[PDB]
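> This is the structure I want to talk about, given as structure tokens.
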Amino acid sequence: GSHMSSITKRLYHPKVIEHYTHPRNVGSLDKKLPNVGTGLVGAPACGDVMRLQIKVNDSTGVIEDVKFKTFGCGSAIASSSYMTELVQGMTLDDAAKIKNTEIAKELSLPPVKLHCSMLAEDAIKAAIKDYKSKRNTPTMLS
Amino acid sequence: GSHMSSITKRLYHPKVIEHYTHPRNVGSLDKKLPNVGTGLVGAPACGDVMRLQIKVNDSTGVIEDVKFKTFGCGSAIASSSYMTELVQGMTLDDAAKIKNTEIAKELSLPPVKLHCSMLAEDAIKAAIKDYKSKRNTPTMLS
Amino acid sequence: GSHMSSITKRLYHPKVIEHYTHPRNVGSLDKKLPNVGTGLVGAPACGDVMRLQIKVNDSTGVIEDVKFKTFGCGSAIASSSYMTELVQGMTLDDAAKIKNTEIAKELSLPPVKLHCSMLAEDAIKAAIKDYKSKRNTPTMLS
Amino acid sequence: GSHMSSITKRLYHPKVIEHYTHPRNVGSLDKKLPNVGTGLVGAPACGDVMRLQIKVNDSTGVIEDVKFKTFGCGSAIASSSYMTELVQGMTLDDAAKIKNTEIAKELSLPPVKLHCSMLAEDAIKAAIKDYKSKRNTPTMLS
Amino acid sequence: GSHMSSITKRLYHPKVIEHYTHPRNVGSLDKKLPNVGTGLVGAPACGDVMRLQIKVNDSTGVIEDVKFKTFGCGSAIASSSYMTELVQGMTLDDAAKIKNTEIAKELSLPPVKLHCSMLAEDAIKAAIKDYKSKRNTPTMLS
Amino acid sequence: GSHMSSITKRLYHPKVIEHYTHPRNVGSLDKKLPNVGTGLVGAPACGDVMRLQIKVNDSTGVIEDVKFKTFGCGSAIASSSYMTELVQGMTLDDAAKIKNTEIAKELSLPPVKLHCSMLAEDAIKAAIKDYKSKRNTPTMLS
Amino acid sequence: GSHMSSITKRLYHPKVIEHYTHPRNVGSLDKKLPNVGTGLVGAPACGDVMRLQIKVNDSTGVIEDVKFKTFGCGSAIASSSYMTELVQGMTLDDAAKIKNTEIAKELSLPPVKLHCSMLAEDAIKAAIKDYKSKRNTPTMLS
Amino acid sequence: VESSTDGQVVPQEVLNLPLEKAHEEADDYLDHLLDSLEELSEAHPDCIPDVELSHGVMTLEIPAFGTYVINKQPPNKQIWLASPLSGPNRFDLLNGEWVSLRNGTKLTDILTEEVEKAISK
Amino acid sequence: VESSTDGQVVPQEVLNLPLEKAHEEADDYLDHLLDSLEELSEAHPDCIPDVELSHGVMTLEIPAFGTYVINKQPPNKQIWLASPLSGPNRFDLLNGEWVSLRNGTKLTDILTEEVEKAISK
Amino acid sequence: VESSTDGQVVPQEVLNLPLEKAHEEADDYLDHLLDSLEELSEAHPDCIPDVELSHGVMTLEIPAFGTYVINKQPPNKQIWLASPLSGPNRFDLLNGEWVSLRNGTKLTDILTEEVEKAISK
Amino acid sequence: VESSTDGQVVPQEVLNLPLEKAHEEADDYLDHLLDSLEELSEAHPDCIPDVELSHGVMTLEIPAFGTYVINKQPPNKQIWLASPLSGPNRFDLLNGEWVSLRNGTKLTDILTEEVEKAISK
Amino acid sequence: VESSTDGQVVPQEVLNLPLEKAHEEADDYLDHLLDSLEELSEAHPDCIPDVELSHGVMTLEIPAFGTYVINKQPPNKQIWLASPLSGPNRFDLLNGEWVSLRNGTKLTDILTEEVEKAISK
Amino acid sequence: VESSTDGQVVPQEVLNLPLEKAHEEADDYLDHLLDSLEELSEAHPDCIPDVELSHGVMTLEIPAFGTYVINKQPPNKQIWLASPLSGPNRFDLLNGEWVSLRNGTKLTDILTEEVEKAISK
Amino acid sequence: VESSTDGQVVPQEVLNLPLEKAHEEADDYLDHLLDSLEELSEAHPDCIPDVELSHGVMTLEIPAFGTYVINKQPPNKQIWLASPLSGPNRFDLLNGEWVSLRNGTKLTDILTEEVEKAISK
Amino acid sequence: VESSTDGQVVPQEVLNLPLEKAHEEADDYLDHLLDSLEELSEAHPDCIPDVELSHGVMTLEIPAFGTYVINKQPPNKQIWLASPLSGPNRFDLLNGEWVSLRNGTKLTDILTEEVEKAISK
């Protein structure tokens, strides 16, 4: 991150623009036997399974596109959006970076018990650590 | 804590809306031998009489409704609103989270003394200390 | 507290005055389903019962009256008379504010036996360990 | 704990004997304003429903009996048994000791795995803290 | 400091003797365009008025006589007595020693409230600070 | 200053408006042997002369009217406005706060000593110290 | 420092206004045996030259104007504008002030080496390390 | 009651009996107070401009209302408070809320209700 | 009521409700700790008139009926106490009262009772 | 309650009056927090393997179903905890027993149940 | 003055007589020293930015028209202020507000005046 | 008083003119106020609390009513005292009397009033 | 980067190839952690108006959700981290970036997202 | 990761995907590093007679079939190890799990294999 | 001029003649650096991360790109400065600006540039 700085940044939000870019749940990846992770997580209290499939270049390692789905709770859409903005245009040493902590205090309220609609980073931690296994790089997995 | 989040939230003031929604000076409570307090207080010198009667559920221990009466001072109306917004819809942990200096330094210009223009913290504390003795729990009473 | 102040309170003994006010084993209370305590203790050494039943207002949380009884031991009469001076006209946070060790070394004169003449405070720790349960708040009981 | 002491302890538990003492889930209670708690919990992802209803002597502050139901999971049967065993013949404060991580990590096995196959504690914390709310004391609850 | 010497200074209270010497409300003062203050207190619920008029010599600067009145509660008589004992025989600097706290711990019985007979400090600080504006020396005023 | 809060001080100050509202070249004062001061300060070559006169009530001691004039520099009109806000509503002690350095380096801009356009504080320090000799209170003047 | 006070001064581009003031690549200077520096630096990445030439008074030692040429990158032009804001209207101790690390991390995202666009301050460091010598004082250089 | 999740408990199994709030953990109840203020003090240009938040000190910044600096008293006890008009207070944890040893009040919303009263006047 | 002053409230005809007992809280129940060592005793016809105040160690002197010794515990917990007939204790405030936090028996009103029961035995 | 009585009850007037729990004031809580870890600790053909006792530390040991390791908090406050699934806790005594700053839980009898729940599976 | 009362200056017979104001008195000069000092710090696109209290070090920041950062005096006294236009300034309250221990000027509203005298010019 | 000639003065030509009380400051303050509180002391049935001077700092007994334990403020200032209702103050001299720095009130003979109004009510 | 090359002495042929940011020197990472985190964390009427700067701690300060405080472990190991949302994290580096040792995860530009998700919710 | 979730990452739409073995940190070393240094110590007449940990340290105490003592090294390094047949290592965690920085080995399962290879022979 | 005179050199007859003044030298002006960036701070729409004063020692930084922490060199010299793009270096006064001991550069007016060039790009 770097100060450009946009002063109209706050008024808008990247998440809508990111959603707009791909019609519809389409991404970009390279094809070889080492292949992209496929990731989902289900919270029964959220009532939906959030599907975060990374589509990653295999010759630069850079995540070109990672798409999300969300259903049920309307509070988990925002969480999944911010788990695709952050890791796009980043490597897998900057997408193995991401923490659950990011979205684990944004629907706060008191997060005495971790809300289900903050489990949208587990969707992509079942994709990028299911990437490390299928890409043939696990150790950061463990 | 709390969020909405909206930039127009503070444009309006919550207190007038809250007072307006409820119609008028009637709450919900359970009926049993332990019973809800009453919160009479009066100052004939400064002319302000109030009455913060809590109406509290006795089977959940959650303040459902509490309303104020404000006579005399016209600038004490909106200082009796913090003893009918934090308390309403919240627990008996939120019964005591107020001060008399919370609402008596604002008109001020802090002097040596204070002012008895608003006595709304005292009013609900004549009712939650009458609901620690009628409720039958004197642990935090004194 | 409130005092004259003069040492005339030490010229006459307070216990006599206390005994005089409402003899014997009669008080004032609020009649409701969570009922006032019953305070008893017994020693088979001198075959005596000390009865310190508290009769408590159940809407202000103040002990209106507690009247002692003492049998056998003639030096235990004075021992049970200061478990009635303090707790009357005061809260239930001031009812439990006294230890048995308060009265169990006042005839000391370090001996080998503390006798069954100083068991009085265990008769009002049988009254508040019966009242706080009935009152329905054993928070300060245990 | 308590120095009973069993030096002949192997792999048996008297928890089963305790549960039977009175057929589930009925026990004994006093009748007045502190009406006993009813506690339920369910898992939609493990299928286990556990119903823990304490039955308490209101005038002594001591839980006479509590028994459990267990459906779904067979490993949640053991979890409920300890919670019920511990708190009989004991004070409400002695039933506020228990932690959900008493039964949560004592199932299986690394901190990585956690299941909904043990929610027994939650159900008795919807019965001992739903009791406190009806008992008109919130000072042991919070 | 104080010498007689006897211990009968507490046997008979100072206040009676002070009142007896030069009653009331008359005093002694010099005449010039700078002129003595007049102090009052109010409240009709309590009913209190404490008319503290200093009469101050302008050739020594010493308060020769400051006499009190009391209306309302009979406990404000005593309060204003020691506000007419410490301030006499001294200048305006050392007649501003007085703290409300002097007389506000003596009708206590500590409360979180304050009485209308804990105002005798303010009674004579409506006279000596009305003689730091009319004496044209606001140095000691603030 | 005070809480309002006013963040609309944007090229606006109500000080000029306040001077306009009250007269100029007299104010409020009481006729008695203590009498109001008069202030002057001037630089002949620069041609700037500011006549700040306090007209002070001699029975409350509070400056209710503070006159200002400015001649010569037009950047000194602004300087005089700060000797016509703070001083009002206060006694001499709370109107002797200001320093020459308060306004002097707020004129400009380059290091250490500035110009001589401002003289505003000096003008009213020839007026309040000529009301500490005519008011008859030496101690403040030194 | 800087006082106007306007904080919307840098909301709009400074550089445009600065460029607008002196049309076009003509500055003001004096000439004697000391004579103005000449300063260029290549950048064949852009395929062009950034030529920063100070035009300096030789009787006051104040940089009257500094005149610059920039081609190629549109961000290179705005890296040669802050080496012409600060230095103008100030001495040669403000021409020795400037750092080459000032403009070399503004585009970035702090790098470890200057980019082609960044090298603007290298052309004014080819203008002060040639002017100092010609001016006959290499003292400030080192 | 400690877990790592909310959900897979009470899925409408019981819903007619609610339950009083949990308090996990000790220093999480210093985050709840923070949270309330940002849409009860800011996101508007009217009135109150800032509430400073410092490192190892939590402050409340209101112009004339007064400021509250949360202090610590000498090691033996933790957290000290001094109000601009209420006098000295001290706070010790109960079940994980910070509870005053005065009237049993909690500063979770004492220093949140002054903040939105700033907006009013 | 954390102001600890609240004049022109309840002139006593609009009360008829429980009245809160003072909280200051740093020294409020050090005026309830003793309440008969300036209101009673000292040069009275009965025994034990001695009183001592250090700089925060103040107790009634009643050796026969047993004295308490106010001490401070090593940094981690505040205050240390010693009782002859029940061993050492650890004390902290609860609402302003000076009490062990393991029980509800204060030493606050114990020393009030024992000075005027020293007349009897 | 620091009654310090060694009986002098049971003639059946106080044996029809409930007696809950009388405070330690420091001793009892430590006990029973190790009296199932000194009665099922080891030395049986089946039971938990071992609990190692330590000086100035106290633990429960179970092979992998986790435990609560008791520690101390730096001077200002006392007690510190770490566990495999309960995370960090601290504790204060304020309900007559060791009160968790998570939700008020007391660990005196939790360890007792975990020992024989590690005998279950 | 140590009136320390809630109201009871308002019955209107002493509301027309003079009495002390703004002396409550140990935190008063951090409420009238910050009265509108930090009020103009944000929530305008004009005015003046960033003027704020740090960890309890109150400062004055203005673009280039002066500086005041509170300082301490050399040992045997505390609290010092400095002006580049009059050098050494010594401070400590004397009978109320801040009063120089150098002479008798007060910085109580000097800081506030200069925030908005940097908007005038 | 730096004249130090009290006795050789006042024979009716300066005894009809006002003369201020002597100040040393410290010796005089100890001579006067400490034994003005001892004149009240024991040998009467009108009760007393006694006078104390624990480490050369006045620590006058105020057991039943109020807390006015006088202490010294840490280096760079003298005297730390705290009123139980109007808050703390710092005491320094101004004319040989001890006059507060935050409100300009003394305590020179107020303590004498306190003791003998604690037995009037 | 060790090379100290981020060329223009290249036609950017080298650049096309995957190349990842690396911080050199040891002051560089400060302007990549607080460059990204503080960028929307000061003055606007949309929320969040100020950040504090301190000695020995340099983190984001947002009073919208609480904060993370970077601590330091006693000499034997450098840096520490703790959160009441994920326990005592513990801290060092491994790529010249801030690398928490919980799982090797960075937090260089993660907390950036919680400044612009303070607007969203 | 940095988690705070262990529940609702298991209903079998993410546990049909590999659910990785996490290592972290103050929640996975306390008993999962002590999973055989007390498991096969006691509660049986068979096995190996002992492996026991120290008080405030952990040690492997297999009778003469090697040993491990966790050691420390002077400040600049935290924690150290030694192995009989290869000299001293150095031990530090970096991903939660302890890892030698001398060659890369984790002693998580070194002290598990050896324990039951000593039952074998 | 080193007599601190810059008045009476300004009526124009010597103001035209070259004179240079900007010297602080330290004690004694901070308007040329600390709060030269206060104008360029935050109130207005442009994003700036910090200018805010710390604990009373100037440690001026721009956490965006220009971290140049103002520090003191260890005793025997004064002033130390950091740089993100060229590492730390020692610095000392030469004319009351903080001057590079490498060859002389002054960050006095440079950091002023960087703040308003960090919103331009």
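Using the numbering of Swiss-Prot, the residues shown for chain I are 52-172, in order.
Placed from the backbone N, Cα and C atoms, the Cβ positions cover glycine too.
Annotations for this protein, taken from Swiss-Prot, read as follows:
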type	residues	note
MUTAGEN	I:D97 to A	Impairs resistance to iron-catalyzed oxidative stress, no effect on Fe(2+) delivery and cell growth; when associated with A-93 and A-103
MUTAGEN	I:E103 to A	Impairs resistance to iron-catalyzed oxidative stress, no effect on Fe(2+) delivery and cell growth; when associated with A-93 and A-97
MUTAGEN	I:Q129 to A	Impairs cell growth and lowers aconitase activity
MUTAGEN	I:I130 to A	Impairs cell growth and lowers aconitase activity
MUTAGEN	I:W131 to A	Impairs cell growth, lowers aconitase activity and strongly decreases interaction with ISU1
MUTAGEN	I:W131 to F	Lowers aconitase activity and no effexct on interaction with ISU1
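Map the listed features onto the structure and describe their local environment.
A simple way to gauge crowding: the CB of I:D97 (mutagenesis position) has 15 other CB atoms within 10 angstroms, across all the protein chains here.
In this view, I:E103 (mutagenesis position) is surrounded by 14 other Cβ atoms within 10 Å of its Cβ, with every protein chain counted.
Note on I:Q129 (mutagenesis position): other Cβ atoms within 10 Å of its Cβ, all shown chains, come to 21.
The C-beta environment of I:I130 (mutagenesis position), restricted to residues of the same chain at least 6 apart in sequence and closer than 8 Å, consists of I:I121, I:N122, I:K123, I:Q124, I:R141, I:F142, I:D143, I:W149.
Around I:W131 (mutagenesis position), a 10 Å sphere centred on its CB holds 16 further CB atoms from the protein chains shown. I:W131 (mutagenesis position) carries a strand DSSP state (E or B).
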> Between the Cα atoms of I:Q129 (mutagenesis position) and I:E103 (mutagenesis position), find the distance and write it as a whole number of Å.
22
> Would you mind listing, in sequence order, any of the mutagenesis positions I:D97, I:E103, I:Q129, I:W131 that have a CB less than 8 A from a CB of chain H?
I:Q129
> What's the CA to CA span in angstrom from I:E103 (mutagenesis position) over to I:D97 (mutagenesis position)?
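That comes out at 18 Å between the alpha carbons.
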> Roughly how many angstrom lie between the C-alpha atoms of I:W131 (mutagenesis position) and I:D97 (mutagenesis position)?
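Cα-Cα distance, I:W131 (mutagenesis position) to I:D97 (mutagenesis position): 31 Å.
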> Does DSSP put I:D97 (mutagenesis position) in a helix, in a strand, or in coil?
coil
